[PDB]
Amino acid sequence: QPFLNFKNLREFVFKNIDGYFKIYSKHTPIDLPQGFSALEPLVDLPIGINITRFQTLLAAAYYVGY
Amino acid sequence: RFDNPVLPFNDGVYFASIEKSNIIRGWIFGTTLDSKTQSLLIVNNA
Amino acid sequence: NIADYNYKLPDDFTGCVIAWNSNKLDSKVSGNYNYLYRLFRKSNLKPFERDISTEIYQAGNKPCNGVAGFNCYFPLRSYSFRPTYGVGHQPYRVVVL
Amino acid sequence: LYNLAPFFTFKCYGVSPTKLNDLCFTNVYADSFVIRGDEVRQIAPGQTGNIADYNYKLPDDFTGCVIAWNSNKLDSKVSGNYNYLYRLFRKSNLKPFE
């Protein structure tokens, strides 16, 4: 099932540990707003691939942090 | 105005999207982003 | 060699490793070379990490340039399985849960 | 050994040249012989050739590295060198390392 003035903030955390890929997500109705949000686990995938680079597919703004 | 640069994954990445009409479609994760090495594709649509 | 370049188990791994001899089915008199093992890789594999890429390996200062060369070898080395081969060299089938 | 230009051929069976220094072996055995370039292929595991059958035999499961270099300058003379000998005729195929 799909994950889905700017009224939508989508927060995603991507982690690769032990060949398992972790996505944590929370969607907040709205510079990033100053607030506290905890991201619930969404799915974990056994990709088992080395990831060194990432790119974003675009058909607004996005924020990337390490 | 289109910005879609390749960004190093590093240890991990936090992605925040402010958007209207869900223009952002998804993310691609790979070591070298080519057929030579396996890559991960996530596409989200309605 | 397999642990470093083929399959690595995490140090905190919880599970069962199951192995049975497969000489009867996985070995032939002609020999079985379908099975492959990666002798050369630049760096040790992280736990539960799979590398399927086939690219010439450069172990020498001179560049391979996508061609076999001195110190340039195909990464995958085919296993040789023979019924004649003694135990310890016979094919073994392992399933890790 | 790799650095020297003459040793063009450094084929390793069941062993990796990259890790040769890293790996530790109880004993190393060196066998020295001169063969023509055409018959160099014969000296390999599970390979059948006149030199292999009756002169030097390698077992099918063999762990080691074979080093071959051209010896034209050293072994070729205007008169020619006939000292080297090969066993053309033998009753039976030689057992490995015999």
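Residues 417-513, in that order, are what chain C shows, numbered as in Swiss-Prot.
Each residue, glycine too, has its Cβ placed from N, Cα and C.
Experimental mutagenesis at this site is recorded by Swiss-Prot as C:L452 to R, annotated: Increased resistance to neutralizing antibodies. Decreases HLA binding to NF9 epitope. Increased binding affinity to human ACE2. For C:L452 (mutagenesis position), the count of additional Cβ atoms within 10 Å of its Cβ stands at 14 [all protein chains shown]. C:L452 (mutagenesis position) carries a strand DSSP state (E or B).
Annotation of the mutagenesis experiment C:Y453 to F in Swiss-Prot: Decreased HLA binding to NF9 epitope. Increased binding affinity to human ACE2.
In the three-state DSSP classification, C:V483 (mutagenesis position) falls within coil. In Swiss-Prot, a published mutagenesis experiment is listed as C:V483 to A, annotated Increased resistance to neutralizing antibodies.
What Swiss-Prot notes for the published mutagenesis of C:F490 to L is this: Increased resistance to neutralizing antibodies and human covalescent sera neutralization. The Cβ of C:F490 (mutagenesis position) has C:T470, C:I472, C:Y473, C:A484 as same-chain neighbours under 8 Å, each 6 or more residues away in sequence.
Quoting Swiss-Prot on the natural variant C:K444 to T: In strain: Omicron/BQ.1.1. Reduced to three states, the DSSP call for C:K444 (variant position) is coil. Within 10 Å of the Cβ of C:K444 (variant position) there are 12 other Cβ atoms, across all protein chains.
According to Swiss-Prot, the natural variant C:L452 to Q carries this note: In strain: Omicron/BA.2.12.1.
Here the residue is the original one, while Swiss-Prot reports the natural variant C:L452 to R with the comment In strain: Delta/B.1.617.2, Epsilon/B.1.427/B.1.429, Kappa/B.1.617.1, Lambda/C.37, 19B/501Y, Omicron/BA.4, Omicron/BA.5, Omicron/BQ.1.1; Contributes to cellular immunity evasion and increases infectivity.
The Cβ of C:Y453 (mutagenesis position) lies under 8 Å from the Cβ of C:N417, C:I418, C:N422, C:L492, C:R493, C:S494, C:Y495, each of these being in the same chain and 6 or more residues away along the sequence. What Swiss-Prot says about the natural variant C:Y453 to F is this: In strain: B.1.1.298.
One natural variant named in Swiss-Prot is C:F490 to S, and its note says In strain: Lambda/C.37, Omicron/BQ.1.1, Omicron/XBB.1.5, Omicron/EG.5.1. C:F490 (mutagenesis position) carries neither a helix nor a strand DSSP state and counts as coil.
Other Cβ atoms within 10 Å of the Cβ of C:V483 (mutagenesis position), summed over all protein chains shown, number 8.
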